[PDB]
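Below: the structure, in structure tokens.
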Amino acid sequence: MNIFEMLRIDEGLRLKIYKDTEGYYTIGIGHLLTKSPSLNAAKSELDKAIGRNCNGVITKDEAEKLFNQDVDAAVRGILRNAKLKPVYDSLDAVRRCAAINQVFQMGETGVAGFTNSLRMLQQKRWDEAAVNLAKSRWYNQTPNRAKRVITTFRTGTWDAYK
Ligand SMILES: [Cl-]
Ligand SMILES: [Cl-]
């Protein structure tokens, strides 16, 4: 297992513009296009991203390309964040994949506010962190996915991803 396979499992793959779990326009492998409710805004953003007139639909290769850039961006966002970087570098390789996944899903922003859990993860208090992490809007709105990530942080293995 690796980050790509893991996220590909959590986000799925769709070649036509769709609404995510929060109702925002998205495409490919969880690539948010816009938070605005105007589809046109979304189509414009798509075109801009891909570099061509898509008419709301892309190819697999196009989706995968966006995915690549998006993973990279997330990692790079982690690294540049003063509160995140130190936690991230203290973790082992599997748990770092759990960190990327949360950041990919919620933004460096959302994650940066998990101060307490962050500290627990840094101290290697696995079970305490798992309980803390569950006390969130994130776990309550997307519990199945949150559970998988949390078990990942808790155990340091890919068991939740089987
Ligand atoms: Cl792009
Ligand atoms: Cl879920």
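Yeah, the Cβs are placed from backbone N, Cα and C, and that goes for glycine too.
Listed in Swiss-Prot for this protein:
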type: ACT_SITE; residues: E11; note: active site, proton donor/acceptor
type: ACT_SITE; residues: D20; note: active site, proton donor/acceptor
type: BINDING; residues: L32, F104, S117, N132; note: substrate binding site
type: MUTAGEN; residues: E11 to Q; note: Complete loss of activity
type: MUTAGEN; residues: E11 to A, F, H, M or N; note: Complete loss of enzymatic activity
type: MUTAGEN; residues: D20 to E or Q; note: Loss of 99% of enzymatic activity
type: MUTAGEN; residues: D20 to C; note: Nearly no effet on specific enzymatic activity
type: MUTAGEN; residues: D20 to A, N, S or T; note: Complete loss of enzymatic activity
type: MUTAGEN; residues: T26 to H; note: Facilitates transglycosylation more effectively than hydrolysis; covalently bound substrate
type: MUTAGEN; residues: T26 to E; note: Complete loss of activity at neutral pH; covalently bound substrate
type: MUTAGEN; residues: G30 to F; note: Almost complete loss of enzymatic activity. The enzyme is destabilized by 1.5 kcal/mol
type: MUTAGEN; residues: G30 to A; note: Almost complete loss of enzymatic activity
type: MUTAGEN; residues: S117 to V; note: 50-fold decrease in enzymatic activity
type: MUTAGEN; residues: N132 to I; note: 5-fold decrease in enzymatic activity
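On the structure: features taken from Swiss-Prot.
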{"residue": "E11", "record": "mutagenesis position", "DSSP class": "helix"}
{"residue": "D20", "record": "mutagenesis position", "DSSP class": "coil"}
{"residue": "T26", "record": "mutagenesis position", "DSSP class": "strand"}
{"residue": "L32", "record": "substrate binding site", "DSSP class": "strand"}
{"residue": "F104", "record": "substrate binding site", "DSSP class": "helix"}
{"residue": "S117", "record": "mutagenesis position", "DSSP class": "helix"}
{"residue": "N132", "record": "mutagenesis position", "DSSP class": "helix"}
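Within 10 Å of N132 (mutagenesis position), as judged by C-alpha distances, the recorded positions found are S117; the full candidate list was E11, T26, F104, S117.
There are 20 other Cβ atoms within 10 Å of the Cβ belonging to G30 (mutagenesis position). When the recorded positions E11, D20, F104, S117 are ranked by how far their Cα is from the Cα of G30 (mutagenesis position), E11 comes first. If you check the recorded positions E11, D20, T26, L32 against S117 (mutagenesis position), none has a Cα inside 10 Å of its Cα.
Our reading of the substrate binding annotation (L32, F104, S117, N132) yields a largest Cα to Cα distance of 27 angstrom. The Cβ of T26 (mutagenesis position) lies under 8 Å from the Cβ of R14, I17, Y18, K19, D20, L32, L33, each of these being in the same chain and 6 or more residues away along the sequence. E11 (mutagenesis position) and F104 (substrate binding site) have their C-alpha atoms 10 Å apart, to the nearest angstrom.
Cβ environment of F104 (substrate binding site): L7, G30, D70, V71, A74 lie under 8 Å away, each six or more residues apart in the same chain.
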